[PDB]
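Engineer: Mind having a look at this structure? Questions to follow.
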Amino acid sequence: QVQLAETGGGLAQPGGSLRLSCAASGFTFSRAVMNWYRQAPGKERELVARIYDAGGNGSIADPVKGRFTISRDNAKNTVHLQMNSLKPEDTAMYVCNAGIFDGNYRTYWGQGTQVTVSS
Amino acid sequence: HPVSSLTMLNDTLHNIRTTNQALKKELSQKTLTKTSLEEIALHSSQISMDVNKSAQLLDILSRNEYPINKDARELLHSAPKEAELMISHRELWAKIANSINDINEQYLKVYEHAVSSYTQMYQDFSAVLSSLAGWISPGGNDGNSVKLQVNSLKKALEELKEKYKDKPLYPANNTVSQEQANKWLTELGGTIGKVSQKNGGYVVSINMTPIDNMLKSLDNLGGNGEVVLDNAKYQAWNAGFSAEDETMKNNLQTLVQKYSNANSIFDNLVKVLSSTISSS
């Protein structure tokens, strides 16, 4: 019963910060690459960040390099997305995703959390 | 000795505690007006703003692997259980950032929304109470009797239920598992909320039993649309009606206390974290 609960979006001022959370359950967390995606209204769903080894910095997509960072806590089966220096262009529906390698390749999405940046 | 990140963390944490004091005072009133929900929302927004900057600063200390000495690590054991706090400096700073951000989103703000939703319901119900006097007029044949516009009152109460049938106590957005909904049900109060299926998920809806009881009471008064009540039958009805109103007042008071007490647990964490920064 794979579940991906997201928490911590909402409104933010330009230049502010947010720390999204994705808590996972139902699979072996060590066999999963954890990702954050986002989809602005009318645009396509694009990758934001991606991490597997909790000891490193993962991978950050170009439109948020130097502003967003991602972290992972293997004890609690969570990943956090530290969103800094926010811009109105970052407004979108953010959703985390697990890529699970386990005989088959499966991937699951969460319900998503809205992020709106505006004065 | 000073480090810019630690300086700003100490100032930011201090501002959170200052906002916490103002919120405790606002929740220490006796009647939440619509200005009250505006004040709460202001303080909650300011808390979130400072919590989010604290997370950014703690995040810097994590990625730069700033040392947390053995003393600072002992103060952290004073953290409240709700924060869920030999591991590396990088990992501990990150768990502190997660802790303060998560206790705000998954705990403090859950009580906040439960208060805001129920408060709005009771305020809309109070709008019905304001119109009750105009639905009561003397009975034509006896000065000790009254005529009650049962259908007019019934109509308003049915629309009150419709207006909040889709505004749950928890969660503010999306849905949760049935198990998660039942956790917060037993926490908030089984007579204050009710678990409901939204669309494969679950929410903790506002328990509108008092309105339902009012409606069953109205129906038992007799038909026609209007009803004439002698003084006795009126006192009996109004007694039960006033009891339901006080039940809702008490339910609101229960959610405000839980919210207020959760803010104190949050305040305890900030207090502990600030002591930790002063020793780093």
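The residues of chain B that appear here are 39-123, 128-322 by Swiss-Prot count, in order.
Header lists the method as X-ray crystallography, 2.5 Å.
A Cβ is built for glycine as well, from the same backbone N, Cα and C atoms used for every other residue.
So Swiss-Prot lists the following for this protein:
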- B:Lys151 to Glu: 50% reduction in hemolytic activity; when associated with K-154 (MUTAGEN)
- B:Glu154 to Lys: 50% reduction in hemolytic activity; when associated with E-151 (MUTAGEN)
- B:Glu64 to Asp: In plasmid pINV_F6_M1382 (VARIANT)
- B:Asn102 to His: In plasmid pMYSH6000 and plasmid pCP301 (VARIANT)
- B:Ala136 to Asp: In plasmid pINV_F6_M1382 (VARIANT)
- B:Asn140 to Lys: In plasmid pINV_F6_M1382 (VARIANT)
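Just tell me what is around each of these and how deep it sits.
Structural biologist: According to its DSSP assignment, B:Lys151 (mutagenesis position) is helical. Around B:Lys151 (mutagenesis position), the C-beta neighbours below 8 angstroms that are at least 6 residues distant in the chain are B:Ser82, B:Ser86, B:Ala214.
Other Cβ atoms within 10 Å of the Cβ of B:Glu154 (mutagenesis position), summed over all protein chains shown, number 23.
The C-beta environment of B:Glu64 (variant position), restricted to residues of the same chain at least 6 apart in sequence and closer than 8 Å, consists of B:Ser74, B:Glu77, B:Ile78, B:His81.
Around B:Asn102 (variant position), no same-chain residue at least 6 positions away in sequence has a Cβ under 8 Å from its Cβ. DSSP classifies B:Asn102 (variant position) as coil under the three-state reduction.
Residues near B:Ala136 (variant position) in space but far in sequence (CB under 8 A, at least 6 apart, same chain), listed by position: B:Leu96, B:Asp97, B:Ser100.
DSSP classifies B:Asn140 (variant position) as helix under the three-state reduction. With a 10 A radius on its CB, B:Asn140 (variant position) counts 26 other CB atoms from all the protein chains.
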Engineer: In the three-state scheme derived from DSSP, which category covers B:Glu64 (variant position)?
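Structural biologist: Helix, per DSSP.
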Engineer: Mind pulling out which recorded positions among B:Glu64, B:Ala136, B:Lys151, B:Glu154 sit under 8 Å from chain A, Cβ to Cβ?
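Structural biologist: Near chain A - Cβ to Cβ under 8 Å - we find B:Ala136.
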Engineer: Tell me the Cα distance separating B:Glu154 (mutagenesis position) from B:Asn140 (variant position), rounded to the nearest angstrom.
Structural biologist: 20
